[PDB]
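Visitor: Below: one structure in structure tokens.
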Amino acid sequence: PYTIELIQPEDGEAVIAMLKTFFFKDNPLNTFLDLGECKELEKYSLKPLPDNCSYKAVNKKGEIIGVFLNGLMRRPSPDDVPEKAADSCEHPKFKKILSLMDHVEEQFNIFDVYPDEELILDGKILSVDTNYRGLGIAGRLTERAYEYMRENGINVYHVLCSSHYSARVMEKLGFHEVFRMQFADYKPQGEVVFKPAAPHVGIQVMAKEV
Ligand SMILES: CC(C)(COP(=O)(O)OP(=O)(O)OC[C@H]1O[C@@H](n2cnc3c(N)ncnc32)[C@H](O)[C@@H]1OP(=O)(O)O)[C@@H](O)C(=O)NCCC(=O)NCCS
Ligand SMILES: CC(=O)NCCc1ccccc1
């Protein structure tokens, strides 16, 4: 028995404690790189909270057993020159992840798919405690975001998935692929950066219109 609740920035420490236990260790990219201590990922994870559209799953004892951290994303201004997130990162391993994200954004702009949309919901970090996996918590976290979307006239939910494993969960929830890139094809300086196990395949950007 669990609740799905809005995350408050005062929940930050508890959210980070949970992420350090699971996501930091078991996201396919993190575990491949052996991420270790990563204050930059902590910073990254806390950033979307004040947008007031991130959700926690909480068990009967009051412990966080899942999160979906979401932020609002706005269409680039006409005069915008994009910034690389990787430029402001000192952590070498996390910088590789940010560089991959920058590369995806350089190759694919979600706002090109949806020319009429000014604001899109961006699902940034999804993580469920191992002992509570396979119970539909990911879906219930996602469903709470649909409520926020309805309340605010947002039509598109965008989620970058770092493995085919997680893309499949989003597919079950009614998302569809809008962009993909195999890890084997990601060669920013001529050589492969990421080679997790074969079933992960690569990144998939998933979208749903609600
Ligand atoms: C991805 C993740 C959030 C899924 O959350 P979830 O609440 O377990 O989602 P679901 O209940 O829909 O289960 C998804 C699938 O996991 C599998 N599964 C079933 N039991 C499981 C268990 N005990 N442990 C792990 N996976 C299980 C099933 O294939 C299941 O699909 P199905 O129920 O439709 O048959 C979770 O695995 C996770 O935290 N992964 C590591 C962090 C990560 O990569 N986050 C990015 C996600 S985009
Ligand atoms: C929806 C979701 O959880 N995407 C994860 C992307 C990601 C972010 C930071 C480090 C590794 C991987």
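Per Swiss-Prot, chain A residues shown: 56-265, in order.
So this one's X-ray crystallography, 1.3 Å, going by the header.
Just so it is clear, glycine is given a Cβ too, placed from its N, Cα and C backbone atoms.
Below are the features listed in Swiss-Prot for this protein:
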- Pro83 to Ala: Reduces catalytic activity (MUTAGEN)
- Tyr99 to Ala: Reduces catalytic activity (MUTAGEN)
- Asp177 to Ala: Does not affect catalytic activity (MUTAGEN)
- 181-254: domain 'N-acetyltransferase' (DOMAIN)
- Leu181, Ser182, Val183, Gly189, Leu190, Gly191, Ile192, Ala193: acetyl-CoA binding site (BINDING)
- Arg188 to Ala: Reduces catalytic activity (MUTAGEN)
- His213 to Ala: Does not affect catalytic activity (MUTAGEN)
- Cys216 to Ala: Does not affect catalytic activity (MUTAGEN)
- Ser217 to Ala: Reduces catalytic activity towards tryptamine (MUTAGEN)
- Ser221 to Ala: Reduces catalytic activity towards tryptamine (MUTAGEN)
- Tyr241 to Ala: No effect on the catalytic activity towards tryptamine (MUTAGEN)
- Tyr241 to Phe: No effect on the catalytic activity towards tryptamine (MUTAGEN)
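For each listed feature, how buried is it and what is near it?
Guide: A 10 Å cutoff on Cβ-Cβ distances gives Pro83 (mutagenesis position) a total of 19 other Cβ atoms nearby, all chains included.
The Cβ of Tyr99 (mutagenesis position) lies under 8 Å from the Cβ of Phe149, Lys179, each of these being in the same chain and 6 or more residues away along the sequence. According to DSSP, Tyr99 (mutagenesis position) sits within a helical segment.
Secondary structure at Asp177 (mutagenesis position), taken from DSSP and collapsed to helix, strand or coil, is strand.
Within 10 Å of the C-beta of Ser182 (acetyl-CoA binding site) there are 25 other C-beta atoms, taking all protein chains into account.
Less than 8 angstroms from the CB of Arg188 (mutagenesis position) sits no same-chain residue that is six or more residues away.
Within 10 Å of the C-beta of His213 (mutagenesis position) we count 22 further C-beta atoms, all protein chains included.
Packing around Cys216 (mutagenesis position) is summarised by its Cβ count: 24 other Cβ atoms lie within 10 angstroms of its Cβ, all protein chains included.
Spatially close to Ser217 (mutagenesis position) yet at least six residues away along the chain are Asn82, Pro83, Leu84, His255, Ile258, judged by Cβ distances under 8 angstroms. The DSSP secondary structure for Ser217 (mutagenesis position) is coil.
For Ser221 (mutagenesis position), the same-chain residues 6+ apart in sequence whose C-beta sits under 8 angstroms from its C-beta are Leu181.
The DSSP secondary structure for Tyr241 (mutagenesis position) is coil. Within the same chain, residues at least 6 positions away in sequence whose Cβ sits under 8 Å from that of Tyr241 (mutagenesis position) are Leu155, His158, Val247, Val248, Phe249, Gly257.
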Visitor: Enumerate the residues of the same chain, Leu181, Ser182, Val183, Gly189, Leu190, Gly191, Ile192, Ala193 excluded, that satisfy the criterion Cβ within 8 A of the mean position of the Cβ atoms of the recorded acetyl-CoA site; list them in sequence order.
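Guide: After dropping the recorded site residues, what remains is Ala112, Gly121, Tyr187, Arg188, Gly194, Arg195, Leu196, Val224.
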Visitor: Please list, in sequence order, the residues in the chain of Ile192 (acetyl-CoA binding site) that are at least six apart in sequence and whose C-beta is under 8 Å away from its C-beta.
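Guide: Within the chain, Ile192 (acetyl-CoA binding site) has Cβ neighbours under 8 Å at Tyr57, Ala112, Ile120, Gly121, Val183.
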Visitor: What count of other C-beta atoms do you get within 10 angstroms of the C-beta of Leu190 (acetyl-CoA binding site), across all chains shown?
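Guide: I get 14 for this one.
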